[PDB]
Amino acid sequence: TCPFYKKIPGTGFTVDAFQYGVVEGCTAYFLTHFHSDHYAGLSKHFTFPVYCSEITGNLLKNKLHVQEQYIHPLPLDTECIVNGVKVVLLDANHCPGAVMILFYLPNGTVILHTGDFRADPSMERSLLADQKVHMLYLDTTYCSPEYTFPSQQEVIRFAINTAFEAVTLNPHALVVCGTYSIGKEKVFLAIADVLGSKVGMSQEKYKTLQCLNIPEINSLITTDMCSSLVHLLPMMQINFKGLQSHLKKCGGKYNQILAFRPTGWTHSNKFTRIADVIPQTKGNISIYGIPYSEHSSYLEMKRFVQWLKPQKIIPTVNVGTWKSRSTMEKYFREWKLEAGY
Ligand code: NI
């Protein structure tokens, strides 16, 4: 049964609620983004209207085979009417196709659902600037002050400089990047651009990337592993055993691997600067964990909420324990007292 924080009051709508069967009273199912914890339950047998971004709707049709007649893609930054209710989709700064949803209820209440997001000051100049928001359904993934990480731009600068140095020292080194979902494509695309290479990958991952409307993508990715010196592998294979095995498969073209695991936060964030990050190494294999996040840091989250000044906050992440819920509520009250709303 569907939890209350997935239901939009005063509407027939749910958000990211496909794993509960037929939800009583739902007339339209919204999907914020194509990550499995959010789409869990969708398939070719789904017969209710799904509302989403264009990119999300490409992934539903090609990867999950949802029939076309039930996919309702909406343009971003555009007022649309859905079952008698005005809505707007906004870029969430998460993975490709990810959106936040603004609902303008018939009684005058305005609700923002962030989906998954990485808050940014650029959001302060979207269509959010123009009216008051009463209720915020918030991605609270990293809602505690210990969660610090660098900007995405600093992390990509480190990755490109690290890869370019290694491969210039040894032209026979292969670069490998881990993946298990969409998101974080800048990691492998930026590294392949500095090296003058396409990115090589499985047919299943190439298919996924071809749904994403990335400009000039045919110029950047390939299924011909032998022509590429940046390879994508499943995240589970980014360990010394899995990388040794991969190196065997390359037929003596390469004699070294430099591998990247883009994680979110890890407790090595509480001590070390990005500049000072070092790899784990075993023989001719080196593995870097890099803190590339597609969710808000604590400070980014706090800035957004203190700008928006919502009357009520509903967390959507970390809701299963009393300790987590009490911690989050204490920070919300702090933010409100500091800012004066
Ligand atoms: Ni997500």
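In order, the residues displayed for chain A correspond to 700-1040 in Swiss-Prot numbering, which applies throughout.
Yeah, the Cβs are placed from backbone N, Cα and C, and that goes for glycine too.
Under its mutagenesis annotations, Swiss-Prot gives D838 to N the following note: Impaired nuclear focus formation, reduced interaction with PIAS and increased sensitivity to cisplatin. If you draw a 10 Å sphere around the CB of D838 (mutagenesis position), it holds 24 other CB atoms from the protein chains shown.
Under DSSP, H994 (mutagenesis position) is assigned to coil, being neither helix nor strand in the three-state scheme. One entry in Swiss-Prot concerns the mutagenesis experiment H994 to A. Its note says: Impaired nuclear focus formation, reduced interaction with PIAS and increased sensitivity to cisplatin.
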Same-chain residues at least 6 apart in sequence whose Cβ lies under 8 Å from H994 (mutagenesis position):
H793, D815, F816, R817, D838, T840, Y841, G963
